[PDB]
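Novice: Input: one structure, supplied below.
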Amino acid sequence: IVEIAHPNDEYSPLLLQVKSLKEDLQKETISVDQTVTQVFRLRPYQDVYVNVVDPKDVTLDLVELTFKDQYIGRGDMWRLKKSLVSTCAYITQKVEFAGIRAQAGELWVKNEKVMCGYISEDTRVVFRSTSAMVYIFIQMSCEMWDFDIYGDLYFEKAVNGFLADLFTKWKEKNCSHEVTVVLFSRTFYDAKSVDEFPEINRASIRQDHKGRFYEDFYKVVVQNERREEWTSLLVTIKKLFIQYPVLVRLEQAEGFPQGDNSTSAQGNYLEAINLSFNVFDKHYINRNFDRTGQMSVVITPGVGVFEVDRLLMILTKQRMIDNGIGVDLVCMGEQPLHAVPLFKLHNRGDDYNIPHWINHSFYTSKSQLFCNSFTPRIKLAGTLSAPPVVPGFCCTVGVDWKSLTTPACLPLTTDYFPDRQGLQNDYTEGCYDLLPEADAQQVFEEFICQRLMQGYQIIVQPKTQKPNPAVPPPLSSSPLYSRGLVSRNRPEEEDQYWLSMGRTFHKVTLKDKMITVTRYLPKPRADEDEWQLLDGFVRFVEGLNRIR
Amino acid sequence: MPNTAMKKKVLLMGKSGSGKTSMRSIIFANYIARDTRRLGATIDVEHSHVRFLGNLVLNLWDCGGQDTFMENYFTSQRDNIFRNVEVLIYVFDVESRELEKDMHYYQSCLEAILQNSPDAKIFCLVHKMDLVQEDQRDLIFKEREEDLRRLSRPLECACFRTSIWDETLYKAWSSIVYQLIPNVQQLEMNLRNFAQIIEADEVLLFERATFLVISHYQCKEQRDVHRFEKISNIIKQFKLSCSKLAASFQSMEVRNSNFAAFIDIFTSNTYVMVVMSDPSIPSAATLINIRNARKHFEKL
Amino acid sequence: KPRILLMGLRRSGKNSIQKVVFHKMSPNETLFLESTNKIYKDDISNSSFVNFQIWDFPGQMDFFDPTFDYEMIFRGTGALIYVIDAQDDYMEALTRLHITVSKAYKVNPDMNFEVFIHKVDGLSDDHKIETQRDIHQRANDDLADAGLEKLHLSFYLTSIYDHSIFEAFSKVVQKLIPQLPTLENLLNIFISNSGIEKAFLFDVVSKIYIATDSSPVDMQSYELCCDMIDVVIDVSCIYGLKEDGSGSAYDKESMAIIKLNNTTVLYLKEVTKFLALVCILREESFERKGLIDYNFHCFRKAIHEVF
Ligand SMILES: Nc1nc2c(ncn2[C@@H]2O[C@H](COP(=O)(O)OP(=O)(O)NP(=O)(O)O)[C@@H](O)[C@H]2O)c(=O)[nH]1
């Protein structure tokens, strides 16, 4: 448990490592040659009288760990944190455990990044990947073909500027993802033609009657394919931008067409994020062994306003309760004079809402002028009301490149109030004694008994894309369709659940259930082995822990 | 203690509504009759292992009682559920009205346990008699006795009465345990030798963690049936009270006018109490006779 | 000063839980039908423990007609129970508590009125504070102007069956008339060679019990001593006194010790007639006669010798 530091004269960084009770300095060590060329060049021979021997309880309050090229369920992240309780670290070390490997990065104490340091049981570690699975939804409207200030198309700003910057940073940080690039848009008055009927939809408003025919189109570009040397997608997206208006206007039904409706008036935005969730719920089907993190990024030329039905917004709140994966970025620029992600309700004062689950970021272009105006203008020829959006102050939002190049996995420890009484009128305890055997047959008995993998509670999966007509535009996919029915259910009325799973020797796991947060408490295979495995299997699906 | 670790099997079934999993949850998790209002709905099947004075361990199955779950018991995977069953407990509500469907399920369950268990046994248990007046309690229990003795014709059953707010529950599961126990005659002989050479009023020996009446011997037969039930209920109430004090019990002494009762640990999971037919003796007799008893039971 | 009488809020609906309270305590209060009277400070209170009858609980429709009979019942020491319930029938009854109390303090010298806050189960940690602030707000202009009106605003912890009414009922019998602070500090002198944490003086099975120096501190030990006396009395009741001697004949030579893990012992010893003592004891090994039993014997002799 002894800690040894060793600079030389006026090394502005330092170095330190561990041993067990060094006092007389008879014994030294060589274990690493790399750290010389990793920090500072000198050849320290046996005793130059600079090696400080000190306890020096100095912690490293947040440490980041990056993964590459593998697949790690969050129980293995829990095993790495359990093995990383009481050790030391430095920048760019390759931490290993049981064929699992991570690279250390950006280790901070409270304002400043440290070259080295010590980790003991109360600092927090956060896991990030450079090998994630990422979807890019480009929303198209009639504002793509509209100019802005500085002189550009918003499409050209978005694709050229932002995607060139993102792919250069993907080359620089040496990451390797699996992408989709999906274009999506709407048209109005595409009522009917020869057998194009289950493709349309029909929008309406209750309080003032308004009902129109509309139609949603998705055109995908490269579906599930990793490759280095990007920017060829930029050429294909330019080809599809020029081919796009005929490709969307003159298809399946031909009434009088109105293409690519405005984002600040209509939009298929919330349905697009809900369909990304409809992809990500079935992650356990065909499992790549080369990806860990999950990411869905929507690029919009919108302002931040969306006119959205009530049921879809409440449903996607209840579905991002499970697996938070959604990121929004705006290549329109022009950060408006209000709380910028906002929803005007479209329910079957104009009822506002502001989300705090979404991660929005703007993209300013690269030029320097005098007074960047925050307004458009177009000349025509001729009881509560408790959220308004205007008294919320908002200076500037960046791009947050670090949450777009290295995606962050979901945390481990969150603090929340206990399971008292009142609403959650249901607890159930199962105390399962375990007989060790030397003949694989012991975990699954407790497993199929005590949960049946949320056999109690439901999975709120109410969106089902049942139909999709496709179109014979070319050899990628091209589904152009209607979303189908949305069979929403409310949450569990007048009762949540909580559970008490006991090991009859000395052990308890107290499960809460609104999001699966746990409290583990202690008092052939061993007892602690089965206990740790069961906590890992409750950890795999929804795995928050209470702490203190 | 010779640890012949067998593995017994016991099912608990009946209709939903009244007292299916509540009684199990108050007899193996240290609850009260008031806090069992919060268990609520179970699911299809949930089971547990409970260890019990060492060697014996119970696979205690708790089966639900909806229509689809009973149908998915009978006309489905039945051969897996009703195989290697030793003890069945079948729960009867009093207040429930659909008696025809209850006895229909009972007939189907008897025929299924006959065609999947030759030497198991069925205890049917009419609980929740806390709502009916006592003369009508006698009438209803005798009618259940005679009607269930008729309809349980090709194989016998044992029908007991109980409620949650009293101690007949502890008597009924004391009976279940004493039937389910492996050994009888050696413990009876040590019981009888101890009681007849240290001249006690009555001696009583119990499991520690749940305190069900394992064995007893008396020579003053003036307490009818309700002594065991009452003393078990009140000292387990006292253990529940001491549970919130982070401390174990393991030892107590009381004496009175014509009364001398003592409680202590005997073995790894056994309590003893005794009343000693000579109230004017201090703890020297309890000392020399816990010596006299732990020389023998720690040869067992 | 309890001439306590049961007045809830409705005759046919509150008497359910009031009769649960009655059959919770009064099967060991009802010994005082032909026991004694006229000599003690608690004998009139025990005769009031006997007379737990009922009345019309909103009494402001007839402020004159019943009152006549219990005019006599409200002369001389002075108490009456009152309920603060959960539902919205609290503010109008809380307004007319002055109607219930005006005749009382005008007909009798110095009284204490037992307003219990009762069965509001479902209180949060701040909501119980703001509902305390409710009675602090609307019980000012009846208290700050009266004079010799003594009020006891007690707060039961609002569950179904908790032990948290009768430590406050122990406080009101402490507030009866303590003629024994000499006995209090002399009893503190008697715990000088003792397991000095708790020495509770008890009387017979009736569930009112006095206490000194150790009630609220660091644990509800009044809960464990109530469990202690309930366990030993229910062992002795029909399992111990059915064969020889009637159950009414107490005459108990019953001592009881309870050991537990850190060498901690609970200790009940009692004279046969009416007096009892539970003096708990810490990590101490009494295998002698020169420390505990001699001096404890001397002052159980003294405590039987006092009155
Ligand atoms: N007062 C009182 N309540 C009782 C009695 N018996 C059962 N109950 C109530 O009945 C409720 C139901 O518990 P229980 O029947 O064990 O649940 P369950 O039938 O296993 N759930 P499921 O229908 O999914 O199988 C309990 O909350 C309990 O309060 C009784 O004798 N007295």
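Each residue, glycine too, has its Cβ placed from N, Cα and C.
Swiss-Prot lists these features:
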type    : residues                                                                                                       : note
BINDING : B:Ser16, B:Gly17, B:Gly19, B:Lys20, B:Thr21, B:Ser22, B:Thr36, B:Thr42, B:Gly65, B:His127, B:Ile164            : GTP binding site
BINDING : B:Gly17, B:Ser18, B:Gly19, B:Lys20, B:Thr21, B:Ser22, B:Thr36, B:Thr42, B:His127, B:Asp130, B:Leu148, B:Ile164 : GDP binding site
MUTAGEN : B:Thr21 to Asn                                                                                                 : Reduced affinity for all nucleotides, but with preferential binding of GDP over GTP
MUTAGEN : B:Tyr31 to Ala                                                                                                 : In RA1 mutant; abolished interaction with RPTOR without affecting GTP-binding. Does not affect interaction with TFE3 and TFEB
MUTAGEN : B:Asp35 to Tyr                                                                                                 : In RA3 mutant; abolished interaction with RPTOR without affecting GTP-binding; when associated with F-29 and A-46
MUTAGEN : B:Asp35 to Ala                                                                                                 : In RA2 mutant; abolished interaction with RPTOR without affecting GTP-binding; when associated with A-46. Does not affect interaction with TFE3 and TFEB; when associated with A-46
MUTAGEN : B:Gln66 to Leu                                                                                                 : Maintains GTP-bound state, leading to activate mTORC1
MUTAGEN : B:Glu71 to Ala                                                                                                 : Abolished interaction with TFE3 and TFEB without affecting interaction with RPTOR
MUTAGEN : B:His104 to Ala                                                                                                : Abolished interaction with TFE3 and TFEB without affecting interaction with RPTOR
MUTAGEN : B:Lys142 to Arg                                                                                                : Prevents RRAGA ubiquitination and alters interaction and regulation by GATOR1; when associated with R-220, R-230 and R-244
MUTAGEN : B:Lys220 to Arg                                                                                                : Prevents RRAGA ubiquitination and alters interaction and regulation by GATOR1; when associated with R-142, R-230 and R-244
MUTAGEN : B:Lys230 to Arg                                                                                                : Prevents RRAGA ubiquitination and alters interaction and regulation by GATOR1; when associated with RR-142, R-220 and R-244
Novice: At the Cα level, what's the spacing in Å between B:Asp35 (mutagenesis position) and B:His127 (GDP binding site), rounded?
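Specialist: B:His127 (GDP binding site) has its Cα 18 Å from the Cα of B:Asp35 (mutagenesis position).
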Novice: With a CB cutoff of 8 A to chain C, go through the recorded positions B:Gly19, B:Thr21, B:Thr36, B:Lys220, B:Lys230 and name the hits, or write none.
Specialist: B:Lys220, B:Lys230
Novice: Under 6 Å from ligand 1 by C-beta, which of these recorded positions make it: B:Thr21, B:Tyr31, B:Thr36, B:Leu148? Sequence order, please.
Specialist: B:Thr21, B:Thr36
Novice: Tell me the Cα distance separating B:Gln66 (mutagenesis position) from B:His127 (GDP binding site), rounded to the nearest angstrom.
Specialist: 19
Novice: If you count other Cβ atoms within 10 Å of each one's Cβ, which of the recorded positions B:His104, B:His127, B:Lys142, B:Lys230 has the most?
Specialist: B:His127
Novice: Over all shown protein chains, what is the count of other CB atoms within 10 A of the CB belonging to B:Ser16 (GTP binding site)?
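Specialist: A 10 Å sphere around the Cβ of B:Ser16 (GTP binding site) contains 18 other Cβ atoms.
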Novice: By CA-CA distance, flag whichever of B:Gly17, B:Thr21, B:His104, B:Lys142 among the recorded positions is nearest to B:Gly65 (GTP binding site).
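Specialist: Result for B:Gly65 (GTP binding site): the nearest of the recorded positions is B:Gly17.
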Novice: Note down the number of other Cβ atoms within 10 Å of the Cβ of B:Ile164 (GTP binding site), including every protein chain shown.
Specialist: 18
Novice: For B:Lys142 (mutagenesis position) and B:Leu148 (GDP binding site), determine the Cα separation and express it in whole Å.
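Specialist: With the alpha carbons as reference points, the distance is 10 Å.
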Novice: Which of these mutagenesis positions is closest to B:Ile164 (GTP binding site) if you go by CA atoms: B:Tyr31, B:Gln66, B:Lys230?
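Specialist: Closest by Cα: B:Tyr31.
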Novice: Using DSSP with the three-state reduction, classify B:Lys142 (mutagenesis position) as helix, strand or coil.
Specialist: helix
Novice: Could you state the whole-number distance in Å separating the C-alpha atoms of B:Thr36 (GTP binding site) and B:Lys220 (mutagenesis position)?
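Specialist: B:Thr36 (GTP binding site) and B:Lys220 (mutagenesis position) have their Cα atoms 37 Å apart.
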